[PDB]
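Enquirer: So that we are looking at the same thing, I have put the structure below in structure tokens.
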Amino acid sequence: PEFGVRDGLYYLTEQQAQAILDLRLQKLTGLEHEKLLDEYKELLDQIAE
Amino acid sequence: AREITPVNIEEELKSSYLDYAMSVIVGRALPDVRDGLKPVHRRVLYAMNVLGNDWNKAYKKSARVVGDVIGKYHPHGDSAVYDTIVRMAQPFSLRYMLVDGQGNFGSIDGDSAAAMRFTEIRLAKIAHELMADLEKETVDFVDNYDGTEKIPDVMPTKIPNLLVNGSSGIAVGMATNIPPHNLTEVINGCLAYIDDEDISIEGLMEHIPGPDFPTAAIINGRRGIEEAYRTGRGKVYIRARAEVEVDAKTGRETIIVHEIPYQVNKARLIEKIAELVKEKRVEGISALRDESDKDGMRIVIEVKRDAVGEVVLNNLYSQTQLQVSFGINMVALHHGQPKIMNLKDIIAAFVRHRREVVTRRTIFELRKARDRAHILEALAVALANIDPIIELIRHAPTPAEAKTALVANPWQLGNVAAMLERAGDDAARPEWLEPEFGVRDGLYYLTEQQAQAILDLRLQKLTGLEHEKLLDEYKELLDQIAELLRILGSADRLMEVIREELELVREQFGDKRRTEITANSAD
Amino acid sequence: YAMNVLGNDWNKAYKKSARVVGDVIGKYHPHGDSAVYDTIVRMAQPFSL
Amino acid sequence: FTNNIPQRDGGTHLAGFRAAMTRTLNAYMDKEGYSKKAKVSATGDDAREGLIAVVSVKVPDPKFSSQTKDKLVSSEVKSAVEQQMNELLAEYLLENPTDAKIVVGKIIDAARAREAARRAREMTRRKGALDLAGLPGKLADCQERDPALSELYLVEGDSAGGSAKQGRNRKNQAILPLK
Amino acid sequence: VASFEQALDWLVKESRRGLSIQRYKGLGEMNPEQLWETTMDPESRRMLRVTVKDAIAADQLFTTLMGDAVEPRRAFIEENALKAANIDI
Amino acid sequence: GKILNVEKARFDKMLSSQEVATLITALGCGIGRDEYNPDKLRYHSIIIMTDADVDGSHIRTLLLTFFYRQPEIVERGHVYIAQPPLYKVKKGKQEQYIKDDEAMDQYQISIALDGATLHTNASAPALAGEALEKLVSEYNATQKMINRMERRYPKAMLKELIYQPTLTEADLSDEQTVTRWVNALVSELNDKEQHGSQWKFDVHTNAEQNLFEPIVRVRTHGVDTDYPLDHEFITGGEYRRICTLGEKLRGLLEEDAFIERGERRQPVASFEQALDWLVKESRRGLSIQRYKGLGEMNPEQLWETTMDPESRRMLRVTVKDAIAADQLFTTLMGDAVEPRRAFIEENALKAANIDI
């Protein structure tokens, strides 16, 4: 419970930090933000199912 | 498009038999002069290398390797492939074994090897040098029977496998029979040829006195060796080690056969001796037995009291298989055709093969180094201009638009790129690249590949330590490119590299001579 | 399992029975060939299954 | 002992010690020929009978079969123990003739005591190169003509037969591969 | 480690790093030197003498296990399987 | 498997299981002349349907030797030869059976031109299919000839000689033209060299006939060699074929040349590049099945190919010349090896040198 959103502040884990460092410059474009939003919504629907 | 057509017996017979003869001669019987391997051995070693049967890894079952070979490369039944694997793994068939076996692989006594489901195999350490630098496109590849996979046309050998391990095969018209040799002597002969290519056969014979079989023995004459090495054909007599021991107390003598000739079965030899004794052909044999206990090879032949003993041994040499005549016939595929060739031809063919392999390897390494240097130039120029590149990529909607923006905009070099791309600025670009790109007077123009590599750059590499690592890698690649160009520039450096490789091979896999070579009164 | 790991999919091209039998005997089944091939033959033929 | 820790169940050092003693004493008997004159062949548990010995080893990284350390299973110790024993026991036997003769007399007496208790028997023809004696071709018979000094190994097939025939003792051991 | 299971599993995983087992599917896969080291050499030998304790019990066991009738054989196998299942109650 | 070689085998050795079975089935009584009665033959069509591979051909030759030596059956025309396929090919729905390797080469050439159009300019009509097929056939023939000639000369020189201008015997009397031609050839070879070779030229002042034979030096793998293009080579019948092909390819492809295969497009600059692209695009969906004998064929495929008389293809064995047939059988199947070796060597040389 230490990590995650707390008081409007996201606390990263070491795995999350490593995933962020693996992020490529290709994915800073405007399309990939919408891709992440859509993928997160789809995964929330899948988790609910 | 008719159901029946006439065909002559002569035309059909000639076409079918010529097709079979050429197919056998080129594809199963004779070995190639360069790598000294038949196509079966080449395909088996390629399958073992692709599977990952390294010399320092666990054994794999023979069933898996045979199944992979039959399925992929060699469609000629599993029994023949397993027989070839067994012969390659045996220590008494090949002078230097190409397979490390785990189980029963037969013996000189005549026992057949264990079945395919029992034994396990693994490449010998010599095979890795026999297949060195295969991944660097040093040899042409040919598609297999299905066309779904590629097989090498010839292995990029470092070992002179033809002279070293020998060969024996029966083609339709031709038939090869090449004895084994010692690796150190053959490498010394190769080095002597490299030092002076116009060397007589006498010099090579000084460096290569004669064959050296896996089973130690005595070669009786020397005329046959000279005739074989000058002409390519000749008979050599291989004698057996055989003393005559006398006990201190009693005068009865015994004949002890320590060793036997090459490709002689011990059990069949003993059966032949017993048959000669029963038929009263040989006089004076009191008894006959074996006493081998993995500490040599002992065959005691007790002599009667009323017998000389030496006369009995001479009779055994004359009549029995203790002395065998090895008929040398040095036939091998040179330029994909059969050819009777002598020692100097084989050594020259091996040296030419090494020249080709080293040249192609250097060309491949130079191309790889130049491509990596190109990508590192792109990465360094991008890290110099990291802020505007991030701004342009962030503003762009798509990766394709980012690629177009990166390619369109020329970029300032920066201090790190300016210092880097000053020493050896020229003579390091890839060959296919047009003069439009590159450092066009202080402004770097990116290609599509460079822009794509820049977009694939991760945020982990923005640290200064990784930047210095890229600079060090670029300098090391410049040094490597200079060395490779220096190798390609002069033939003397090529010969130096080949000589260094041969000396290293002799240092690693050198071995002592086994068979004694003696004179004879018939010479 | 050996045919699945090799990739002998129904829509892919065929593979020789020798390769599959060798892979099975080498990796999974310790009981030697000529009995795995009988099981493969029985599973393939349409009048047994 | 291994690093001053006693071993109850022996180990690799004990096996190497036993093998070296048996080999050295058999070699000495064959060289001097006292076994031939005694008409009896010494074996294991005759050299070891009435023996006191203390083997101590100092391995840097020993590997035991359990945390109790009742058995050393280190593969390196056996070769060193065997080599040192094979050299130095032979050197001692050559140096000390009287003690060697006394020990050989003890071993010969033990072998005679073993031989006396055996059942009565008779010699049997064995398969040979000159004579087969109407025995199967698959049989790989031995040289010893006396039963009670010979063995028959019933193995499962021809491949196992070849594997066992390549490594054996031709004097005593024979193999008959079944199907 | 938070529990004994984690510690034991970690030790087992660390044990099997450099491990390499070689199952012998009969004596054909063994080298002659390995056979001599293991079985044939009387110094490093381990045999067992077959001896008869009770003749009647041996005859009954041979008839049940190896005879024509299957019902005694099946009953014996089932009882021994249940006994193996109920070794410690 | 294989049967006895009756030419080498003694007549007493004929008592073997395979030959005894065949003689019982034919019911010729199994003796040469003591009671040989060909009128009581149980089948008037004897069909030698061996495997579609090399060892099948060898077994066919052995069977033909048996039938001819042990002869009236062959003369009356009762012996036949079946021709089962070696390869099966498939591109999705399409399927086809291929017998020989040359048939496979023709099939690959057929796919490569299937729905393929070559445009020389940016906007020009597609070349005719027949003309493109003729061009590809001639190119493959010259490639085979150059592969044969690889022993004599390097392949790079011979491939470059297609595109350079012709050099007639009238030019050999001249000197400046020879120097310009060989200099242009060597310059083009050096420019296009992707290996370590280094090409140089040298003129031969052959005063015996006032000729000028150019010599092209090359340093490949450190070995320096000379390849004098003598007067024989200029009119040896092999350079003529190269010149005839080159006349069809001097300036056929323009700067904006491209090839279309329907959906895909590719600009090109050389005929070799276009052919390679067509061959690579042909083999995407292709799948080849090689039958290692008739055991791998399904019975339905055997019935479709070489059992059904409707879709059958067969050959009738006949004896055109008895003396020549006897000599051929004795040479190719006799005990003596010297005539066999000489025959194999001569036929290999003829095959490698078919009419220049």
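For chain C, we keep the numbers from Swiss-Prot: what you see runs 50-98, in order.
Even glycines carry a Cβ here, placed using N, Cα and C.
According to Swiss-Prot, the protein has these features:
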MUTAGEN   C:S83 to A  Resistant to fluoroquinolones
VARIANT   C:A67 to S  In PPA-10; quinolone-resistant
VARIANT   C:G81 to C  In NAL-97; quinolone-resistant
VARIANT   C:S83 to L  In NAL-51, NAL-112, NAL-118, NAL-119 and strains 58, 158, 218, 231 and 235; quinolone-resistant
VARIANT   C:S83 to W  In PPA-18 and strains 233 and 227; quinolone-resistant
VARIANT   C:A84 to P  In PPA-05; quinolone-resistant
VARIANT   C:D87 to V  In strain: 202; partially quinolone-resistant
VARIANT   C:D87 to N  In NAL-113 and OV6; quinolone-resistant
Enquirer: Can you give me the same-chain residues 6 or more apart in sequence from C:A67 (variant position) with a CB-CB distance under 8 Å?
Expert: none
Enquirer: So which of these variant positions, C:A67, C:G81, C:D87, get their C-beta under 8 angstroms from chain B?
Expert: C:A67, C:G81
Enquirer: So which of these recorded positions, C:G81, C:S83, C:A84, C:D87, get their C-beta under 8 angstroms from chain E?
Expert: C:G81
Enquirer: Among all the protein chains here, how many other CB atoms are within 10 A of the CB of C:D87 (variant position)?
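Expert: There are 10 of them.
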Enquirer: Go through C:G81, C:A84, our variant positions, and report the one whose Cβ sees the most other Cβ atoms within 10 Å.
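Expert: Going through C:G81, C:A84 one by one, the largest Cβ count within 10 Å is at C:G81.
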Enquirer: List every residue in the same chain as C:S83 (mutagenesis position), at least 6 positions away in sequence, whose Cβ is under 8 Å from its Cβ.
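Expert: Correct list: empty, so none.
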Enquirer: Give the distance between the Cα atoms of C:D87 (variant position) and C:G81 (variant position), rounded to the nearest whole Å.
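Expert: Distance between the two Cα atoms comes out at 12 Å.
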